[PDB]
Amino acid sequence: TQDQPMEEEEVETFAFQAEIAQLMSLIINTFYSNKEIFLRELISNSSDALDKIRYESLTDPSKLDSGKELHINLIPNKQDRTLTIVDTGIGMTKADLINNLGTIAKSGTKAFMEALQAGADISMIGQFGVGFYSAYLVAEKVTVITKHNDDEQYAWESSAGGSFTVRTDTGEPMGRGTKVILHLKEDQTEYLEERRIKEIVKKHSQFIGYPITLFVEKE
Amino acid sequence: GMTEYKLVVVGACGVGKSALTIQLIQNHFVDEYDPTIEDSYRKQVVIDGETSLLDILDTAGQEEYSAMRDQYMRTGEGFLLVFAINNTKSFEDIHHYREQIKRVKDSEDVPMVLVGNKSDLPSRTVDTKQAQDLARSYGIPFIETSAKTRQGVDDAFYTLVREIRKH
Ligand SMILES: Nc1nc2c(ncn2[C@@H]2O[C@H](COP(=O)(O)OP(=O)(O)O)[C@@H](O)[C@H]2O)c(=O)[nH]1
Ligand SMILES: [Ca+2]
Ligand SMILES: [Mg+2]
């Protein structure tokens, strides 16, 4: 005999820094033959977050006390047409999202677009520290869900077009780390095939030193 | 030739690599120096009575790992790991610089001093306790500096030389 439960989330909208918006417009609108590198950039970013756990451990030994494995999980979903990458890294604060994913990537942003103009391949994006935006080669929408110790769960979301949102996330608690959800373009469902994902990870990532596990839905 | 120590100054853009180097070499403070200019600067010093040249590599340019860049950074006998006390990201990046030195010198036993720069400014975001906790974990000294006032500058470079004599 209870009243209707209802959760509330505050949502804020942000403009991308002009140069990140230019790069995102270039990535979304142009066909790149080597676009499979998007998955290497996701795995490499998860690896950076897992390294931050170990760094923090040096000076804050309580990190050692978590019983969570440091790992990366790949979860294609053909029904939803999503590729989800989950890691147990340190996660981001709300300030990180507003900054890390819409402003602080700004210096290699301009340098990468001049590298492309000079004839460099899309595969160089990772060396300019802006590999995250390669998700827009294959995804029409990206959601990032993240949890940092002593902070709230946040969702970042953008379909490009010059802005992103950040909100408190009252959904499924994910525990410490980051989940990236690629809503794939209709024509990019090859990247949900177990065989294609095995090829791409056998090729690119090579020497990331955290376990990677592909979860395949039994048909 | 004469006794030379090759010191490399590393750390995030804007921490004061060039300001510390110029304060040491030319005893004045620069309010803005081209962030892309990578040079070595030489100065004769006397440290615990020994006369030597400090050859200071003021790291700049862009982040890349060409064989040329690796060989050049490998000649460094000692490294100043500089962060700014009002810039939390610069402190977090110390782990990156430590990794790359560890990498080209294939050792955890490279002479290094951790330097907390811009100690004159009131807008601290990184506590000294965190910096000393990090220095302790690496087994390296930690110096507070202000390139602006020259407080700690000679202390930081001379400590690094002493660190290189021990190793
Ligand atoms: N207040 C203060 N400003 C500093 C100090 N050291 C450097 N700066 C300033 O911070 C900016 C970056 O210095 P710079 O040496 O070019 O940094 P670099 O990018 O690491 O070489 C310049 O505007 C400097 O004047 C310091 O100790 N105190
Ligand atoms: Ca890195
Ligand atoms: Mg400089």
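Here Swiss-Prot sets the residue numbers for chain A, with the shown residues being 7-225 in order.
Structure determined by X-ray crystallography, 2.0 Å.
Cβ atoms are placed via backbone N, Cα and C, with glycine included.
Per Swiss-Prot, the features are:
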MUTAGEN   A:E47 to A  Strong ATP-binding. Strong interaction with HSF1, HIF1A, ERBB2, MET, KEAP1 and RHOBTB2. No effect on interaction with TSC1
MUTAGEN   A:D93 to A  Impaired ATP-binding. Strong interaction with HIF1A, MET, KEAP1 and RHOBTB2. Loss of interaction with HSF1 and ERBB2. Los of interaction with TSC1
MUTAGEN   A:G97 to D  Abolishes ATPase activity
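Listed mutagenesis positions: A:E47, A:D93; maximum Cβ neighbour count within 10 Å falls on A:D93. In this structure, the C-alpha atom of A:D93 (mutagenesis position) lies 14 angstrom from that of A:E47 (mutagenesis position). Not one of the mutagenesis positions A:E47, A:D93, A:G97 places a Cβ under 6 Å from an atom of ligand 2. A Cα-Cα distance of 17 Å separates A:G97 (mutagenesis position) from A:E47 (mutagenesis position). In the structure as shown, the Cβ atom of A:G97 (mutagenesis position) sits within 10 Å of 24 other Cβ atoms.
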